[PDB]
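First the structure, in the form of structure tokens, and then the observations on it.
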Amino acid sequence: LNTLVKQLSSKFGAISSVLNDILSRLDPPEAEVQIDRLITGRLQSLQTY
Amino acid sequence: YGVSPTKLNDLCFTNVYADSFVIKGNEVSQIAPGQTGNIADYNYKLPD
Amino acid sequence: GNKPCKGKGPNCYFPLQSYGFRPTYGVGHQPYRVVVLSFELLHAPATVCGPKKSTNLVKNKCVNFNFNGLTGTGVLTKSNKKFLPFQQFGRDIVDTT
Amino acid sequence: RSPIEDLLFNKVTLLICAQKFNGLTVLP
């Protein structure tokens, strides 16, 4: 459980690990590109768990 | 580069610096991250 | 060059070099005035903010909060944590505010 | 509980549980 919670704070190749910071800095066409890396990383961590 | 231009008046920043100089028009395309040239590598280079 | 040219002359050159700046001079080589401005954006509380109101502090309620650009959603209470006078914001294990 | 069951209960040591607030729950 600690590994699963701690894995939530990594970037996976994005500008930041905080999602609200990504939405409040970029326009939506680049925001979706930044979000997709986080989505793939968090899906991978959930499936391994 | 890192921020959208429209979403600039609603953020709070830590360290803001401003750099003023005068260049020529062929070297306006030079001022960018990851660039070379005698005004980039020998005068003023932006990090990537 | 390999020769030690002490004093301006052959193969030894002044570093500075000023170009000609004329109003009718060629297009593309024309003078241009440039200001480049650089930031440092982080999720921590910051120093220079934008112009917004300061509302009021509401406790023991589910609200959206924004302290110095540090945004979030939750319930704000009063805690007996001994912050040192430089220490701004706390953070527990596995990096949550 | 028996005394032996109390040693078994006390010997096994079961802020960390305040950080499951990212969508995870523990069922009884």
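Using Swiss-Prot numbers, chain C covers 476-482, 484-573, in order.
The backbone N, Cα and C atoms fix where each Cβ goes, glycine too.
As recorded in Swiss-Prot, the features of this protein are as follows:
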MUTAGEN   C:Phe490 to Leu  Increased resistance to neutralizing antibodies and human covalescent sera neutralization
MUTAGEN   C:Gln493 to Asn  Reduced host ACE2-binding affinity in vitro
VARIANT   C:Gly496 to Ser  In strain: Omicron/BA.1
VARIANT   C:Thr547 to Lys  In strain: Omicron/BA.1
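Structural mapping of features recorded in Swiss-Prot.
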residue: C:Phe490; record: mutagenesis position; Cβ neighbours (10 Å): 6
residue: C:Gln493; record: mutagenesis position; Cβ neighbours (10 Å): 7
residue: C:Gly496; record: variant position; Cβ neighbours (10 Å): 6
residue: C:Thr547; record: variant position; Cβ neighbours (10 Å): 15
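Note: the Cα of C:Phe490 (mutagenesis position) and the Cα of C:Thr547 (variant position) are spaced 54 Å from each other. With a threshold of 8 Å between Cβ atoms, the recorded positions C:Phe490, C:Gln493, C:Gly496, C:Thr547 that neighbour chain A are C:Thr547. For C:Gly496 (variant position) paired with C:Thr547 (variant position), the C-alpha to C-alpha distance reads 52 Å.
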